[PDB]
Amino acid sequence: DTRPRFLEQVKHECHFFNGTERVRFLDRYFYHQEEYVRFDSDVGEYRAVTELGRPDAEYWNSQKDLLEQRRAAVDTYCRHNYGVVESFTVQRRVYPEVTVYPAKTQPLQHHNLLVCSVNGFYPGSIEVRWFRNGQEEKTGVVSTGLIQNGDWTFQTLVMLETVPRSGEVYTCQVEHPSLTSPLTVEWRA
Amino acid sequence: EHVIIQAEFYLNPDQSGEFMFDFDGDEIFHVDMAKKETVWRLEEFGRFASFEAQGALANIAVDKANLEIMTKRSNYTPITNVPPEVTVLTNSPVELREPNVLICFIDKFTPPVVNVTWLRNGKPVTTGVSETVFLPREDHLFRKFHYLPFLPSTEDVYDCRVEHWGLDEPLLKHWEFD
Amino acid sequence: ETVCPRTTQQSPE
Ligand SMILES: *[C@@H]1O[C@H](CO)[C@@H](O)[C@H](O)[C@H]1NC(C)=O
Ligand SMILES: *[C@@H]1O[C@H](CO)[C@@H](O)[C@H](O)[C@H]1NC(C)=O
């Protein structure tokens, strides 16, 4: 099937700063990926983003009742829906499971990679650090970065490249808003 | 600090529509257009809130009308296919005989039409699979998740097979134990 | 308790 496709998108966005103290509403219309017209609550009228959207801005801006609907959106739409969903979105906290296992940069060489697998947490902001015998190791650290699982949980792997010596204790330390104290997991050579 | 987006689309000639709410990149719910039901991404969401699915149907009807208008205005300029990036990963560190989930992440593509197949040892599997709807990105492409619960063994290999009009051949992304 | 939709409006023809 090589028939041409045509896509229309609309995104009505509510941006919240300090709870619902500062709220910005954006009404955005797109043809394929091209935003052609938008309403920005900072402005209070539709403005064409590209030439394609000039007719829509002029026509919609002539509808005072429509504009007054959009000017009230920060209250009647954004703040309202925030109050509806806040208890299970804004306030969602799911602490991570932390697992440490060894691996190899080269399948034939010996174990020279410590993986700190941090799984199932929400929200996304997290800090993961490596320690060798109580001292933070910042060199040789590589990560997948933040991974969305698509089910309101995140994961991340933080890997430390190192040659373990007998005696050493490695610590992976996780901080996250769901925790009141750092979560640490040790690994011994 | 937080962003809630009500994202809609309508696609011709497929006559596909979609209506969803996003919170900080996660789906709160979408509306099943054929059943006219609100589908909460986590079931527990539905006990703390509701949504009248009819409102989505009304918006999608306007989006359809606007697509026809904008198609004309553009002189029937079609969308350019953007093929996806595909990643396969597991929900949690893998241990033999301990239940887990394979995640197939399909990212950065348009249009929102895709064929996805899970393969176990080269054979299609459908038992217990699930998927998300098309999820919006900030660059206005799409992403999507497909899920396969599985029991890790050393005998089974897996692939996520993704077809998309922007790809010349199907994209296969492999997973196996280790 | 009810999430409220923002309506979309029709472009000029
Ligand atoms: C469509 O073609 C008309 C007539 O040449 C032109 O005025 C208009 O700018 C075009 N619109 C596009 C290419 O978006
Ligand atoms: C999916 O497969 C069907 C046939 O089952 C085909 O008609 C359609 O073009 C395919 N879609 C994509 C995006 O490859």
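Quick note: numbers on chain B are straight from Swiss-Prot, i.e. 29-206, in order.
How was it done? The header gives X-ray crystallography, 2.2 Å.
Cβ atoms are placed via backbone N, Cα and C, with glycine included.
DSSP assigns B:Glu65 (mutagenesis position) to a strand in the three-state reduction. Around B:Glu65 (mutagenesis position), the C-beta neighbours below 8 angstroms that are at least 6 residues distant in the chain are B:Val59, B:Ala81. Where Swiss-Prot documents B:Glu65 to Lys as a mutagenesis experiment, the accompanying text is: Impairs the interaction with HLA-DM complex, CLIP dissociation and peptide exchange.
In three-state terms derived from DSSP, B:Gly74 (mutagenesis position) belongs to a helical segment. Among the mutagenesis experiments that Swiss-Prot reports, B:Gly74 to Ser is described with the note: Increases the interaction with HLA-DM complex and peptide exchange.
Experimental mutagenesis is annotated in Swiss-Prot for B:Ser78 to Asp or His, with the remark: Decreases the interaction with HLA-DM complex and peptide exchange.
Residues or ranges marked as domain 'Ig-like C1-type' in Swiss-Prot: B:112-204.
In three-state terms derived from DSSP, B:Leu117 (mutagenesis position) belongs to an extended strand segment. The Cβ of B:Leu117 (mutagenesis position) lies under 8 Å from the Cβ of B:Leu130, B:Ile131, B:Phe133, B:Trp203, each on the same chain and at least six residues away in sequence. According to Swiss-Prot, the experimentally introduced change B:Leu117 to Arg is described as follows: Decreases the interaction with CD4.
Other C-beta atoms found within 10 angstroms of the C-beta of B:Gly74 (mutagenesis position) number 14, with every protein chain shown included.
Long-range C-beta contacts of B:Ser78 (mutagenesis position), restricted to its own chain and to partners at least six residues apart, with a cutoff below 8 Å, comprise B:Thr66. Contacting chain A by the Cβ rule (under 8 Å between Cβ atoms), the mutagenesis positions B:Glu65, B:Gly74, B:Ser78, B:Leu117 reduce to B:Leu117. Broken down by DSSP into helix, strand and coil, the domain 'Ig-like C1-type' (B:112-204) contains 0 helix, 50 strand, 43 coil.
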